Amino acid sequence: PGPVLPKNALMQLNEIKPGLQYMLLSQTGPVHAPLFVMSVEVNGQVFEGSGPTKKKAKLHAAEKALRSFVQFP
């Protein structure tokens, strides 16, 4: 489904695997930007992606999770 989750990536993996499990590992950053990391779990393994917002962190994670799983890297 979509577009109500960070459109292109989230829709890509929501279709491909409508059953991922996202965890937020902690908000920090370079003092002039926040930075969040999400680990997203796709099959038995968690895939980690970093974003200056938790919604971009999970996008990064989930984007790679399915991309890596379909093609590599």
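Throughout, chain A uses Swiss-Prot numbering, with the displayed residues spanning 74-146 in order.
Method of determination (from the header): solution NMR.
Heads up, the Cβ atoms here are built off N, Cα and C, so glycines get one too.
Swiss-Prot lists 78-144 with the feature domain 'DRBM 1'. A mutagenesis experiment is reported in Swiss-Prot for this position, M84 to A, and the note states: Strongly reduced RNA editing activity. The annotation that Swiss-Prot gives for the mutagenesis experiment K128 to A reads: Reduced RNA editing activity; when associated with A-281.
Residues in the domain 'DRBM 1' (78-144) partition by DSSP class (helix H, G, I; strand E, B; coil) as 27 helix, 21 strand, 19 coil.
The separation of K128 (mutagenesis position) from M84 (mutagenesis position), Cα to Cα, is 13 Å.
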